[PDB]
Amino acid sequence: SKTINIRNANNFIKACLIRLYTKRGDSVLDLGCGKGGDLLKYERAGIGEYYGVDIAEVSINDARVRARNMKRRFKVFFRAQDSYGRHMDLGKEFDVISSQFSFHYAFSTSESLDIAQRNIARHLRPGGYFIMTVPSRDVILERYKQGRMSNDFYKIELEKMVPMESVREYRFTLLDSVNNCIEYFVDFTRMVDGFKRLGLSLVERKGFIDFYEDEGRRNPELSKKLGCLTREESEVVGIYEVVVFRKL
Ligand SMILES: Nc1ncnc2c1ncn2[C@@H]1O[C@H](C[C@@H](N)CC[C@H](N)C(=O)O)[C@@H](O)[C@H]1O
């Protein structure tokens, strides 16, 4: 693959995010878990329980097979359902709720973002954390203004016609990944506010490149266990940001 380093970075970043906010015996709710790659990261993290939820039943399947054939200490649970725009109640809270590269899908409509925020808040133990990695609207528009919105690895198109600050969705393509996939912008303020009203407060917001470099010059061990990036790959990785809220 040509995307390898980008995948390596992204996973590295995720593993770090997981290292920072998880502890042994912790309970995790993975929203938009996808095929379930993070299972390993969590297994190293030493958590005691993993609940994967994802609208795509095809992906849950993969995660089931994944969990079924891996070396893991934690118990697992999986469910194919919409955890953002449809009420969700699992009957229990979690120490940590994670949404990796998926929460922006919660922004389809004001109603949808709401149902999602409520679902998040009702499955989170008081004091617990809600970690995520979402595309940065601010970054995406500034690149828009710079004129460059693509390279050999990806492409982005704004569903415009009409202020760019008024645009709420765009098309995303990633080499060896999604194709012309439609994404919703993350209305950051509206998000923060909703969560605020729900008892969750913002405790962290940092970009992929800096966070990467920082955590990198912080433990060169997991790194080598990585490398450097080309300006091109860095543009892809430079799209996302880390965002954490905590239930107080
Ligand atoms: N409304 C939704 N409810 C639950 N999962 C969703 C929803 N919309 C999209 N998704 C999932 O979001 C996932 C996003 C993928 N980028 C996630 C990959 C995985 N979390 C990773 O970190 O590699 C897809 O697998 C979808 O099935």
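Here chain A follows Swiss-Prot, giving residues 26-186, 189-252, 255-277 in order.
Yeah, the Cβs are placed from backbone N, Cα and C, and that goes for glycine too.
Secondary structure from DSSP puts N35 (mRNA binding site) in a helix. According to Swiss-Prot, the mRNA binding site annotation covers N35, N36.
Swiss-Prot lists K39, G57, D79, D107, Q125, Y130 with the feature S-adenosyl-L-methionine binding site. Taken residue by residue with DSSP, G57 (S-adenosyl-L-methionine binding site) is part of neither helix nor strand, so it is coil.
Swiss-Prot gives this note for the published mutagenesis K60 to A: Reduces activity by 92%. Loss of activity; when associated with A-32. Listed in sequence order, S84, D87, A88, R91 are the same-chain residues at least 6 apart in sequence whose CB falls under 8 Å from the CB of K60 (mutagenesis position).
The secondary structure of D63 (mutagenesis position), as reduced to three states from DSSP, is coil rather than helix or strand. Among the sequence features in Swiss-Prot, the mutagenesis site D63 to E is noted as follows: Reduces activity by 75%.
Annotation of the published mutagenesis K66 to A in Swiss-Prot: Reduces activity by 80%; the original residue is retained in the structure shown. On its own chain, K66 (mutagenesis position) has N36, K39, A40, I43 as residues at least 6 apart in sequence with a Cβ closer than 8 Å to its own Cβ.
Where Swiss-Prot documents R91 to A or Q as a mutagenesis experiment, the accompanying text is: Reduces activity by over 98%. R91 (mutagenesis position) falls within a helical segment according to DSSP. Cβ neighbour count for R91 (mutagenesis position): 20 (other Cβ atoms within 10 Å of its Cβ, all protein chains included).
For the mutagenesis of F126 to H, Swiss-Prot gives this note: Reduces activity by 92%. The structure shown keeps the original residue. Cβ neighbour count for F126 (mutagenesis position): 15 (other Cβ atoms within 10 Å of its Cβ, all protein chains included).
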On the Cα atoms of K39, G57, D79, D107, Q125, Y130, which are listed as binding S-adenosyl-L-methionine, what is the maximum pairwise distance in Å?
-> 22
Using DSSP, would you call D107 (S-adenosyl-L-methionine binding site) helix, strand or coil?
-> coil
Listed recorded positions with Cβ under 6 Å from ligand 1, out of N35, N36, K60, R91, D107, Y130 | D107, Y130
Among the binding-site residues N35, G57, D79, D107, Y130, whose Cα is within 10 A of the Cα of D63 (mutagenesis position)?
-> none
So of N35, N36, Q125, which of the binding-site residues has the fewest other Cβ atoms within 10 Å around its own Cβ?
-> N36
